[PDB]
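Right, one structure below, let's go through it.
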Amino acid sequence: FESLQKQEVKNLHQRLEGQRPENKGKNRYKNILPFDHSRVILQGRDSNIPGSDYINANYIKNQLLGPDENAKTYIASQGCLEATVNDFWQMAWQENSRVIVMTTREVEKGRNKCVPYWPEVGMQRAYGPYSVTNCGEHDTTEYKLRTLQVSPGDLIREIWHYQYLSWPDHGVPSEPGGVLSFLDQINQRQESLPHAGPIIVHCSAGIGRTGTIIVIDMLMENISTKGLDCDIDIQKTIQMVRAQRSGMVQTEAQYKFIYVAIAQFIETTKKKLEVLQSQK
């Protein structure tokens, strides 16, 4: 090496992979694809079949480097296509993901959103070289906790499917905190498995409820381990996420929901200090 260093600023705006003609079916919208540089490549597939290693999903994190261990990471994903549920599990398995967030009811307003990729309760079904059994739901007001048990050679990996059904693609929740109370549980279950790889977040297209959800979570995590007094650059966080998977905070009410999300998490987590007065 040397000072000889190709300063690759924004080394990737690239998106040719999901343009391959073979992936057409593997995408739900034409303009909404994953940056080849942050795209999560399916392993196993044949080096000699067109877009074999493809999925419209991307990795994500504050920035490529920094604090704690490699700070918390997610996978922004596109709601399963019947034609692509077999390989979501390929990436879920392969990414050692152990927690899953699905922020859309399969279908909303007659318009499909995501396609089931889990078996019915007490039942099993295998998606490719993986056999998952839905061990039993836990349905809170705002969500339903499925408890799949995927299997390679029975080597049960337990994954948690948190599905949010109260936050409609046609509009952010009202004066909620159920996505905060929903993000807590999701957060403590991951806070319960270090070996746990990338949490997998997704809606359908994967750049709206998904991207919002992930940004809030990025803000709540930062304030928690750094302080409710530190700087919060939501516009900045957003572009640093869009530099990963463009579009992320897709519509008006959403960008403005990250604000309503944060400010309550901040007061909530600040009246929690009955543990202290700090009134010198």
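Here Swiss-Prot sets the residue numbers for chain A, with the shown residues being 248-399, 403-530 in order.
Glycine residues also receive a Cβ, built from the backbone N, Cα and C atoms like all the rest.
Long-range Cβ neighbours of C453 (mutagenesis position) (same chain, at least 6 residues apart, Cβ-Cβ under 8 Å): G326, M349, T350, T351, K360, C361, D419, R459, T460. Residues annotated as active site, phosphocysteine intermediate in Swiss-Prot: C453.
Under the heading substrate binding site, Swiss-Prot lists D419, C453, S454, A455, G456, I457, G458, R459, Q500, citing similarity to another entry as support. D419 (mutagenesis position) has a Cβ environment of 20 other Cβ atoms inside 10 Å.
Swiss-Prot gives this note for the published mutagenesis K308 to R: Almost complete loss of ubiquitination by ITCH and WWP2. All chains included, 19 other C-beta atoms sit within 10 angstroms of the C-beta of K308 (mutagenesis position).
Swiss-Prot lists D419 to A among its mutagenesis entries, and the accompanying note reads: No loss in substrate binding but impaired activity.
Recorded in Swiss-Prot as a mutagenesis result, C453 to S carries the remark: Stabilizes the association between phosphatase and substrates.
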Message: Quick check: in three-state DSSP terms, what is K308 (mutagenesis position)?
response: coil
Message: Take the mean position of the Cβ atoms of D419, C453, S454, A455, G456, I457, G458, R459, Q500, the recorded substrate site. Which other residues of that chain put their Cβ within 8 Å of it?
response: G326, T350, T351, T460, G461
Query: Looking at the binding-site residues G456, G458, which sits with the largest number of other Cβ atoms within 10 Å of its Cβ?
result: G456
